[PDB]
Amino acid sequence: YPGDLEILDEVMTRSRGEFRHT
Amino acid sequence: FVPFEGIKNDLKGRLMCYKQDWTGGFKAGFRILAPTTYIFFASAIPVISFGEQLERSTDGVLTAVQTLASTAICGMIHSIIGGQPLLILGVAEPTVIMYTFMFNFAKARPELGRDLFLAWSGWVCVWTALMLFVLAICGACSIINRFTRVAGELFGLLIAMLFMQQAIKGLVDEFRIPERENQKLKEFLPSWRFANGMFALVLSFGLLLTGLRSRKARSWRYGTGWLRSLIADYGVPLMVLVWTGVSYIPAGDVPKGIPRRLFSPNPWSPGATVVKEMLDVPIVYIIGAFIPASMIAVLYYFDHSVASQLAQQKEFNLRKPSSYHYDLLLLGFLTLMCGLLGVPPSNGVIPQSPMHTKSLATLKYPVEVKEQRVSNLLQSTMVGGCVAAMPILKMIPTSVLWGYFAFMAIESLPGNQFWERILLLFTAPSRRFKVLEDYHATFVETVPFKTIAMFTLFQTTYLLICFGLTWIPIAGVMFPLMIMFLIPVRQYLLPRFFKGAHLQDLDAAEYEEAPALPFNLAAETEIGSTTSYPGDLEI
């Protein structure tokens, strides 16, 4: 299963670190 | 807006968790070093790049020594007595631009010259500190909820444009003779200059492409988990090291300065407070320093607050309170100190602060953040120690740093909804179903395309006007005012032209996303109602 940083990599924008709401 | 009320509440809240803020960091053991090293590398490389930019722009008065020293001292002080330790401080590009404007102004006036630039900058910093004190005391941080997306993303794209412009300027300059160098060296013959320029292109593009690729390592299917995480976390410094090593390959057969390496001097070499020179500045210019001081104060009031907000997103499930007012007050004090010491001021930086919070997070299978002061203190101390290691850092070719500038510009884009809307504006009308076939912003489905187009055209015109303003020799220092005016514009003018829910969708506080739709569902939509069928060669 994916690690914490692997998961957080997908839900946070790279430009500004904003959480994505889907 | 009761004076001192916000500061008092912040201090009362943060004084109840100080000792825990330290012991929790101590209780983490040696595992606190991984986030510390990650954030240290995220902080150091851009600050060195900005130091080189200043070295070029101030004729050597300010270099990477000063930017690193400012970052380190401000970070250490903020870690010890700051309100929100998750916030990372550093010298940023808007500060570099403002200082470049100030140096250009000072160099052209006989009364100031290059010998009083740092004294006049000290006065500018004094004015800025006073303005930030007033803003913090009067509770101006209560209205930071009005710093909406329209301003933040426009500012981000403007900084991205400036980054790319700097990369281009540096790469162009690699082909020329530097201003303050012995022009008779073999390094500067036309043949060797052409060779240096082409080698710089190779190195910068290698750095950029490899660094961009490394960012997605955690989603690869090769290697081990720890190796993938290592690449994803330290790709940038690793690629900087790799391309430095590459640059040393032809060292045996080329002149000394091929390729060109960092221009910042070594502080250890015998050749090497501005208060004494501050009293030598004429009174007229002491008063006139109020003009750039207000713009710098506006910049810091915006950026510090936004960085802290990003670091404190509610999805992090943080348990300790915020300190916006007190942190603005401390930033004022730090700006005063930096001005008195002859270094540019530091402020909260993006995306370093949210990335710090993320690096401190774990999922309890549900985000839990280890909030303490040790990580910030240690990373600031390491940034300070980079000053002693300047001889090692002087081995980095400048082209690698120009590539890093391009990297920062391109990395400004991925989560920027303004950039997404520009790309959508350039999309062929019959190919928008392709936009609906992947993850996309919700306004793409909930807002008519005409409204999106008008909103984007207005924003793009504003951005281009600001970028052009930065090119005007003297008035360019007013661009933070252009940024600030977007707040009242959004609050009062936009509602007249745009309708309610559409403005809310296009300027949402949270990042709203929708999953990919099936083709049969991407065709019923208004935006995807003009689906042209593919050709034979497309099949």
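Since chain B takes its numbers from Swiss-Prot, the residues it shows come out as 5-276, 281-373, 457-630.
Using the three backbone atoms N, Cα and C, a Cβ is placed for every residue, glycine included.
Sequence-distant neighbours of B:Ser74 (mutagenesis position) (same chain, six or more apart, CB under 8 Å from its CB) are B:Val95, B:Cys346, B:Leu349, B:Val351, B:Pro352, B:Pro353, B:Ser354, listed in sequence order. Among the sequence features in Swiss-Prot, the mutagenesis site B:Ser74 to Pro is noted as follows: In bor1-2; reduced boron uptake.
Contacts of B:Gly86 (mutagenesis position) defined by a Cβ separation under 8 A and a same-chain sequence distance of 6+ are given as B:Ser331, B:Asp335, B:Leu338, B:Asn467, in order along the sequence. Quoting Swiss-Prot on the mutagenesis of B:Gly86 to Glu: In bor1-1; reduced boron uptake.
On its own chain, B:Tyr373 (mutagenesis position) has B:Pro457 as residues at least 6 apart in sequence with a Cβ closer than 8 Å to its own Cβ. B:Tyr373 (mutagenesis position) falls within neither a helix nor a strand when secondary structure is assigned with DSSP, and so counts as coil. Mutagenesis annotation in Swiss-Prot: B:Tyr373 to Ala, described as Does not affect polar localization and vacuolar targeting; the structure shown retains the original residue.
The distance from the Cα of B:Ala276 to the Cα of B:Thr281, across a stretch of 4 residues left out of the model, is 15 Å. In the deposited model, 83 residues between B:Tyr373 and B:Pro457 are left unbuilt, and the Cα atoms of these two flanking residues are separated by 7 Å.
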